[PDB]
Amino acid sequence: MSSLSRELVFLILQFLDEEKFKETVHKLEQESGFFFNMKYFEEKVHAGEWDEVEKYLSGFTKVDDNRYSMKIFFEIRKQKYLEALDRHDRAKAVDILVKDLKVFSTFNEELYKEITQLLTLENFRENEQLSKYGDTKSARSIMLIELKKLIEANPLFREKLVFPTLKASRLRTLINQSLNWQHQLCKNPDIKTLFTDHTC
Amino acid sequence: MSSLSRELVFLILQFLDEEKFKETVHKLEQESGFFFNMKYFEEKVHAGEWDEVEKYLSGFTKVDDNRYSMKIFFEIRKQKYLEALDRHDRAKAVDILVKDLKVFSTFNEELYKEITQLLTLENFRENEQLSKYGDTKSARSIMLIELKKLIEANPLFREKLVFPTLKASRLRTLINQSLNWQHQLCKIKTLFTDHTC
Amino acid sequence: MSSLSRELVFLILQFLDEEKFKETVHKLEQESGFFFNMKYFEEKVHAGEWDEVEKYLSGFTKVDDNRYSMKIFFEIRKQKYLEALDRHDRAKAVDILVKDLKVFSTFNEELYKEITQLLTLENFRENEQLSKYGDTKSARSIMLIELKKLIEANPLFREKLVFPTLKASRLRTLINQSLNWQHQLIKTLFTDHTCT
Amino acid sequence: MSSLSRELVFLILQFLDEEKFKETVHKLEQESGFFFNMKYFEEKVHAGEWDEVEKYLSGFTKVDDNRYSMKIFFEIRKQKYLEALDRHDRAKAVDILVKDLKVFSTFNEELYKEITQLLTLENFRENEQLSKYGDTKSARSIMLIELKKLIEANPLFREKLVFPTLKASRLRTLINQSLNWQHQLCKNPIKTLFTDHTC
Amino acid sequence: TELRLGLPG
Amino acid sequence: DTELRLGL
Amino acid sequence: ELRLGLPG
Amino acid sequence: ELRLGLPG
Ligand SMILES: [Zn+2]
Ligand SMILES: [Zn+2]
């Protein structure tokens, strides 16, 4: 990708936001990987929408790219697991533990075992490390604070966290110039389409 | 002059497509509701991705907008239900039946009942109307062919099914022109602020 | 079997109760089919022990023996089903409906459908026939009274509902006499006793 | 219990068997705790009827009575658990692990953990200690052989495994004598057993 | 409807 | 087009 | 023998 | 920091 193409994506991002196509903004952020939107990320984590959280992240890093992003996913999947326990859905909790958390066992055998054994507790708050764990809303928040730090420190995100500065509607402004350029080649004083060059 | 903005959305759709941002293309189709992509739709229906199918459709029509769009959703939710039966997940089949299919009961009380009763069959193929129903892959295909016809006849899709014809990369070409207009005032670093020499 | 044998079963029933083998009493009631124990039946219906209820009944009648016994099983399995809906276990409710209630569909086609359709209601009390159905403890009791009447009218049970009255420990008393007979003219009950 | 009473129970057991009331026989075995029926026990183990197995055993011993009886229950509940995993029902496997197997954790913390960790395997046969477990049918059989030994060696069962030998229908024969004793007091030449016969 | 099947009675 | 169907 | 293993 | 715990 040229820096021109990269820049064009940003213009498009601004346009999409101005027209309030909200979901399209974040799919473009994700698939281009040019801008990580914190505000959005926080919003989704607080809402506990974990499938979207992991999907949004997957546009910026894989699980094993580096230890920062590895702790990021670990935290996310851990909280997913605990919420499953807290609604007493042990079928879901085990599914998470095998599909999501197993990748971390290679690197930590002992923690995975300790994580597994929470399945047999009346309340995981019986474990002394998890004893101070509260309402779901509060746990998400605590973890979010940690995630923000992990993202800000992650070398893969470091140049992606701040939106560039632009006058409103830059794309519409550029489009305007192309219409000016086209007609300035015409032999007379109506723009019908953007689809084919204008003439008079 | 709103055809400008609308046309700009199309340019952006083509750009996104060329850059192969696939999910962004289809969110834009959906949220703008300007272009319905059949090819994409079929692909999702074949894949049994039902939440996305309904989500994509929701940008174009609601369930009660008209009799076409009503049969469209009904067929989708019906197949969803049968698949649940066919994998023997009766808890999911009932959840579908209450949440997704119930809205149709008001105007067909009897059909809803006939559908509900399929829960008590060993195999819903014991019902003579479902008697020829085979493979999941095949059922989806049969139903898809009908959906296409229903969508093409739905007046809410009027002029949304055919992509406009444009030269490749028209957006990049226009952008190209704005850089031409900017420098012509000379004698490129950014697209963010006008260029000078 | 004989009426002696039949009578001996009753003695054994009394003995078992006095020695407080509670479960063994009722298995004997069931397998002999000689005495249907109402008190026990009520208790199990109230407890919602449906497999035990059907198992106990199975010693006295099959489902299709007569219209009385048919309605008895139908009522039980219906309540089983409703409880499943009421705890929102729709997976169990469908299982009950196919395995337990389907048999009634042949001669009750419409009713089976009407019962199936309760699956799609937020609350089956939306159905006007089931609208007055109160809390589970109460529904069981209501239904129990009807079961009791169906049983009392059932020709297969009507001659089984009354325990004979006996002095305490009649069995032990008869055993005692056999030892009297042997000595004329303790070691064991296993082989006849003898002297010198 | 008197030994008269205890013997009377055995007479009744023989009677119940001859009348082929099979379920009543085993409930009496269980509730009296006088006779443990191996043949019946085996049949239930092979059938995987675990609630009946534990119910039948509960009449003879509790889980913590002695090390033999403890290993017996442990083996039963372990196999219960493994079968649940083997049919891929992890919801049931976890329910078992908390309700049935947790009691054994006090006595071995580490083994409980190792067993719990089988939840995360594709196949518990990946564990080398379980690598040989090939069939639910075969596993049950293997385990049964061990249970038989544990029961035969359990000092709480040692006086309970062999039915006394009796002439057929001893109860009926005794009953007969009571009718003879009753009539020999009546002068002179029985309908009910409920009250003494006369003439 | 002594022995008639309905829901419930 | 597989059944059962509301028309169209 | 009276040991809790798995399984044998 | 980096290392994985079972904390907040
Ligand atoms: Zn011109
Ligand atoms: Zn004597």
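The residues of chain C that appear here are 1-185, 195-205 by Swiss-Prot count, in order.
The way this entry was determined, per its header, is X-ray crystallography, 2.7 Å.
Every residue, even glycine, has its Cβ placed from backbone N, Cα and C.
Straight from Swiss-Prot, the features:
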{"type": "DOMAIN", "residues": "C:4-36", "note": "domain 'LisH'"}
{"type": "DOMAIN", "residues": "C:34-92", "note": "domain 'CTLH'"}
{"type": "MUTAGEN", "residues": "C:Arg67 to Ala", "note": "Loss of interaction with EAR motif-containing full-length proteins"}
{"type": "MUTAGEN", "residues": "C:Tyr68 to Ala", "note": "Loss of interaction with EAR motif-containing full-length proteins"}
{"type": "MUTAGEN", "residues": "C:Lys71 to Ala", "note": "Loss of interaction with EAR motif-containing full-length proteins"}
{"type": "MUTAGEN", "residues": "C:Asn176 to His", "note": "Aggregates formation"}
Unmodelled segment of 9 residues: Cα separation of flanking C:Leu185 and C:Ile195 in Å: 15
DSSP-assigned states of the domain 'LisH' (C:4-36) in counts, ordered helix, strand, coil: 26 helix, 0 strand, 7 coil
Listed mutagenesis positions among C:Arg67, C:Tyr68, C:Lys71 whose Cα sits within 10 Å of C:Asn176 (mutagenesis position): none
Long-range Cβ neighbours of the domain 'LisH' (C:4-36) (under 8 Å; 6 or more residues past either end): 55-56, 58-60, 151, 157, 160-161, 163-164, 166, 168-172, 174
Most Cβ neighbours inside 10 Å, all chains, among the mutagenesis positions C:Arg67, C:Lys71: C:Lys71
Among C:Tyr68, C:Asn176, the most crowded of the mutagenesis positions [Cβ within 10 Å]: C:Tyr68
DSSP-derived class (H/G/I helix, E/B strand, else coil) of C:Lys71 (mutagenesis position): helix
